[PDB]
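J.: Would you mind keeping the following structure in view while I ask a few things?
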Amino acid sequence: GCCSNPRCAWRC
């Protein structure tokens, strides 16, 4: 996904 990467905390 993207929250699966710590650069995407804000939204997934």
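All chain A residue numbers match Swiss-Prot; in order, they span 5-16.
Placement of Cβ uses the backbone N, Cα and C atoms for every residue, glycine included.
Below are the features listed in Swiss-Prot for this protein:
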- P10 to R: Loss of ability to compete with alpha-bungarotoxin (MUTAGEN)
- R11 to L: Reduction of toxicity (MUTAGEN)
- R15 to E: No loss of activity (MUTAGEN)
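Could you tell me the structural context for the features on the list?
T.: Summarising the environment of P10 (mutagenesis position), the number of other Cβ atoms within 10 Å of its Cβ, over all protein chains shown, is 6.
In this structure, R11 (mutagenesis position) belongs to neither helix nor strand by DSSP; it is coil.
A sphere of 10 angstroms centred on the C-beta of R15 (mutagenesis position) encloses 6 other C-beta atoms.
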J.: At a 10 Å cut-off from the C-beta of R11 (mutagenesis position), count the other C-beta atoms across all protein chains.
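T.: A count of 7.
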